[PDB]
Amino acid sequence: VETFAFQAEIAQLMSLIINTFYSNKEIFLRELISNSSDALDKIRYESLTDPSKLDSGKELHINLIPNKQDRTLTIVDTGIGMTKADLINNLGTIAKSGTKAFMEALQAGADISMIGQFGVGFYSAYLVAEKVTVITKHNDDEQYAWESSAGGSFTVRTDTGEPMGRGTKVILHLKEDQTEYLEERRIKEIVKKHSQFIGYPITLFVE
Ligand SMILES: CCC(=O)Nc1onc(-c2cc(Cl)c(O)cc2O)c1-c1ccc(OC)cc1
């Protein structure tokens, strides 16, 4: 297991997301589904000229898996996946510059829900999760697990879990007071509100 420090800017972003009073937490799901959609677009586009890139799985979809026993909401996609380097490099984001812009925007009247316009929507996971685990597999690399409970550091390790084939799994270990996001009615409502036109099937698993 390798432990890394977040860059100062990202640690600051995470602290802001965790400590700022902001009731409209449900946008985290929109942001994560948007990331999955982007990753699905990328593998789709690459497959247009090289169909072998789908040898690791032809289906392009998003699954939402609540588990009330474990208090986890998991978002699974079969998009392009991230390399180890991507994970370490802020989950494939322009986190330093994006955070800078987001901060200035918040002073220019913006609110936290606009975080995706600054390329760092992933971190909205911390609106509802005390810990986030990201398991990912890119065609050109091995399967890795990234994890962080904030507090300035994250870990990366080779994943020993179920082989994914290709794509990304985000496991949200929910805060005790955020269990509404495990309720079928609530998830359906949020997907319909914010993700109605996403171009991949979104399947909400039941328990
Ligand atoms: C497609 C992008 C890319 O090159 N590679 C990716 O491969 N997998 C993911 C991914 C990342 C997260 Cl955090 C997720 O929740 C779900 C995902 O499938 C991304 C990705 C998506 C949006 C980004 O910035 C907006 C940066 C990276």
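Note that chain A carries Swiss-Prot numbering, so the residues on display, from first to last, are 17-223.
Note that Cβ sites are derived from N, Cα and C of the backbone, with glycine treated the same way.
As recorded in Swiss-Prot:
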MUTAGEN   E47 to A  Strong ATP-binding. Strong interaction with HSF1, HIF1A, ERBB2, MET, KEAP1 and RHOBTB2. No effect on interaction with TSC1
MUTAGEN   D93 to A  Impaired ATP-binding. Strong interaction with HIF1A, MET, KEAP1 and RHOBTB2. Loss of interaction with HSF1 and ERBB2. Los of interaction with TSC1
MUTAGEN   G97 to D  Abolishes ATPase activity
Distant-in-sequence Cβ neighbours of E47 (mutagenesis position), under 8 Å, six or more positions away: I131, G132, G137, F138, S140, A141
Those mutagenesis positions in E47, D93, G97 whose CB falls under 6 A of ligand 1, listed in sequence order: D93, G97
Which same-chain residues, if any, lie at least 6 apart from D93 (mutagenesis position) yet have Cβ under 8 Å of it: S52, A55, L56, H77, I78, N79, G183, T184, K185, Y216
For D93 (mutagenesis position), the three-state class that DSSP assigns: strand
Secondary structure of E47 (mutagenesis position) (DSSP, helix/strand/coil): helix
